[PDB]
2 protein chains.
Amino acid sequence: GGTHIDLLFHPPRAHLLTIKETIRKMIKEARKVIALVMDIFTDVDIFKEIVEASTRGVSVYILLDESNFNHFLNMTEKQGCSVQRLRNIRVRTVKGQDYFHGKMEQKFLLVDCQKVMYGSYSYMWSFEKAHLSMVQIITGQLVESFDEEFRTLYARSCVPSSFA
Amino acid sequence: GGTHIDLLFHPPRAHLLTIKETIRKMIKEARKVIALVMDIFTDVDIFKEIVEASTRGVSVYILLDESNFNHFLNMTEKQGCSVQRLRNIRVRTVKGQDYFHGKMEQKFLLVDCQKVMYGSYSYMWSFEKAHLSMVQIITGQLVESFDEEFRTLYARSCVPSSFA
Ligand SMILES: Fc1ccc(Cn2cnc3ccccc32)cc1
Ligand SMILES: Fc1ccc(Cn2cnc3ccccc32)cc1
Ligand SMILES: Fc1ccc(Cn2cnc3ccccc32)cc1
Ligand SMILES: Fc1ccc(Cn2cnc3ccccc32)cc1
């Protein structure tokens, strides 16, 4: 029981799918649980995929950096898709130490305790159109460490102010 | 010939050294080559460690995101340590597509083609004092993929404007 890792790139290099298509595919194929940790989440296509997973019965847990959470909120309002009236999705924020706002600079997508996407790709249009990035697709034993990290971050997260 | 990965955290969790102490240690123990890919590099302690490696005879290659390269330049000026009169260090910039500046959102430290630190820790004071982050220490076969990525990024890099 070891670990397997493949690298994907943006723009793509020697693989067939873009990182975004891979994210959308990983979400489409979720059966049970999506755990997501993200610094900025404004990408509407990835959001729609997540909402769709939630309607299928997949439990979705999202931890967002506090300082950027408004951008996600704005986007869900645009999409006419309040995350509070979506039963299967739960969202909390994570912050670092203030001095200047400290941030959660972590991101990864952890699906069905089976597969992780970890890297520098944030869920924003600029990462499709403008930025160079890279991710790892991880399976095997190291996925349990991402599971543990997700739980550790959740334990230090807060209910976003917005939410009543 | 497989791959080994350990995780480090900031703030630290179940390991003795901080990520920064680990970065400084990895640089101290470099024998031959440092290859560094960084989005923002303003941390003076890590810089001093790199300069010191260079004086020992270690070849140092640094690829920085173009849009933030001025912050690195500013810092080297403050430190009275021009990277152009340092024989063993070479620095080029990498950019993404413009629309709004596209960025190289990649970072990793690759020492002696043996060990990689990959994760969300940027070489700035805020990552010591303020932000939550995580890295992987990688050895074994996957290190060759970081070597290849470093070379691919170098091939798409430019001489920084500043430099004559
Ligand atoms: F492992 C866990 C799985 C679910 C919860 C409960 N929960 C509620 N909202 C959440 C947001 C992000 C993450 C978790 C969340 C706790 C731990
Ligand atoms: F799959 C794609 C392949 C190429 C592009 C457009 N493009 C070309 N070079 C790029 C560098 C960074 C970011 C985007 C880039 C978008 C999607
Ligand atoms: F693998 C390579 C190792 C060194 C060079 C030559 N070079 C000169 N400046 C550099 C900056 C960053 C990286 C490389 C650099 C090319 C390829
Ligand atoms: F090794 C260290 C251990 C703790 C601190 C100070 N601190 C405490 N909690 C933090 C969260 C995010 C960032 C810094 C933090 C600095 C260095």
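Residue numbering for chain B follows Swiss-Prot, covering 117-215, 223-287 in order.
Yeah, the Cβs are placed from backbone N, Cα and C, and that goes for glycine too.
Annotated in Swiss-Prot:
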type	residues	note
MUTAGEN	B:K230 to A	Loss of interaction with EGFR. Loss of activation of EGFR
Neighbourhood of B:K230 (mutagenesis position), C-beta criterion under 8 angstroms, separation at least six: B:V153, B:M154, B:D155, B:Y241, B:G242, B:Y244, B:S245
Secondary-structure category, per DSSP, in which B:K230 (mutagenesis position) falls: coil
